[PDB]
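Everything on this sheet refers to the single structure shown next.
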Amino acid sequence: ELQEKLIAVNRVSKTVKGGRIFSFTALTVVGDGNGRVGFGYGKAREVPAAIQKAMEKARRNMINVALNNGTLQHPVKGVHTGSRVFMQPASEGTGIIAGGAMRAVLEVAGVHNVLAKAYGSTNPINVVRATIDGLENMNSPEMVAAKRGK
RNA sequence: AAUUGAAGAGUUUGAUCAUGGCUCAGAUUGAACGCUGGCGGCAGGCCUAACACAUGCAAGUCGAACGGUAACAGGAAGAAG
Ligand SMILES: [Mg+2]
Ligand SMILES: [Mg+2]
Ligand SMILES: [Mg+2]
């Protein structure tokens, strides 16, 4: 149950006396399938180097999120830089409908049946990230009782 | 049981993030045109000039309201084919 997938691979340019020196960047997401998900970025002069150098970063850099069986407990909003993301429980019929790129984090995460949309820029590096922190801030469908009960 | 349902992509930059317009995937149509074209079922068919219109047809019916016979039908004292 490794389960991983890269979301966006891109090229960039550095520019020096001798001209442009190009490079690449991968952005990836690994999840266990039962909560626990992280993303990694990582960049390198050539693509395979970078997509791999990324996968690892994600293995570390990994949060975990309090699911509720196949779905989220309540609805949540996430918002990093220019991306404002919103995703919702959805008493699954099928579900998992969302902006491929946050479908990525959502399935490896293990959510099985949510609807989402991304507002603002769909800049991958900031959505997959806005959603993570999104799922992250999410909270205990029980241990709000922790907070209260008391 | 009976609205229990939401995706994003391309494009300013050497490159970047943002701002932002343009653009695309969708569905829908009383449609036209180019190419092509076998059959059926249900449907639709002047969106323009409330422009103008030849011709037929689109409102008649009742003799159980009435005087009635001109048509075609029988029939009639009776005049006969
Ligand atoms: Mg970093
Ligand atoms: Mg260019
Ligand atoms: Mg033809």
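Swiss-Prot numbering applies to chain A: residues 10-159, in that order.
If you check the header, you will see the structure was determined by X-ray crystallography, 2.8 Å.
Each residue, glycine too, has its Cβ placed from N, Cα and C.
Annotated domain 'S5 DRBM' per Swiss-Prot: A:11-74, in sequence order.
Contacts of A:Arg20 (variant position) defined by a Cβ separation under 8 A and a same-chain sequence distance of 6+ are given as A:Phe31, A:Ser32, A:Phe33, A:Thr34, in order along the sequence. Here Swiss-Prot describes A:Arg20 to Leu as a natural variant; the accompanying note says: In strain: SPCR9; spectinomycin resistant. Not a ram mutation.
DSSP assigns A:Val21 (variant position) to a strand. The annotation that Swiss-Prot gives for the naturally occurring variant A:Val21 to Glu reads: In strain: SPCR7; spectinomycin resistant. Not a ram mutation.
Taking the Cβ of A:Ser22 (variant position) as reference, residues of its chain lying under 8 Å away and at least six apart in sequence are, in sequence order, A:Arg29, A:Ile30, A:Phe31, A:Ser32. What Swiss-Prot notes for the natural variant A:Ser22 to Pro is this: In strain: SPCR13 and SPCR15; spectinomycin resistant. Not a ram mutation.
According to Swiss-Prot, the natural variant A:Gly104 to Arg carries the following note: In strain: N-660; suppresses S12 streptomycin dependence. Using a 10 Å Cβ-Cβ cutoff, A:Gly104 (variant position) registers 18 neighbours.
In Swiss-Prot, a published natural variant is listed as A:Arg112 to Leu, annotated In strain: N-421 and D-1023; suppresses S12 streptomycin-dependence. Around the Cβ of A:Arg112 (variant position), 19 further Cβ atoms fall within 10 Å across all displayed protein chains.
One natural variant named in Swiss-Prot is A:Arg112 to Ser, and its note says In strain: NEA-319; neamycin resistant. According to DSSP, A:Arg112 (variant position) is assigned to a helical segment.
In Swiss-Prot, the entry for natural variant A:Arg112 to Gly states: In strain: NEA-314; neamycin resistant. The structure shown retains the original residue.
Listed in Swiss-Prot is the natural variant A:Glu151 to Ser, annotated as follows: In strain: B. Around A:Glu151 (variant position), taking its Cβ as the centre, 11 other Cβ atoms fall within 10 Å, counting all chains. According to its DSSP assignment, A:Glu151 (variant position) is coil.
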Please list, in sequence order, the residues in the chain of A:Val21 (variant position) that are at least six apart in sequence and whose C-beta is under 8 Å away from its C-beta.
A:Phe31, A:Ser32, A:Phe33, A:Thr34, A:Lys52
At the level of the C-alpha atoms, what whole-angstrom distance separates A:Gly104 (variant position) and A:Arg112 (variant position)?
11
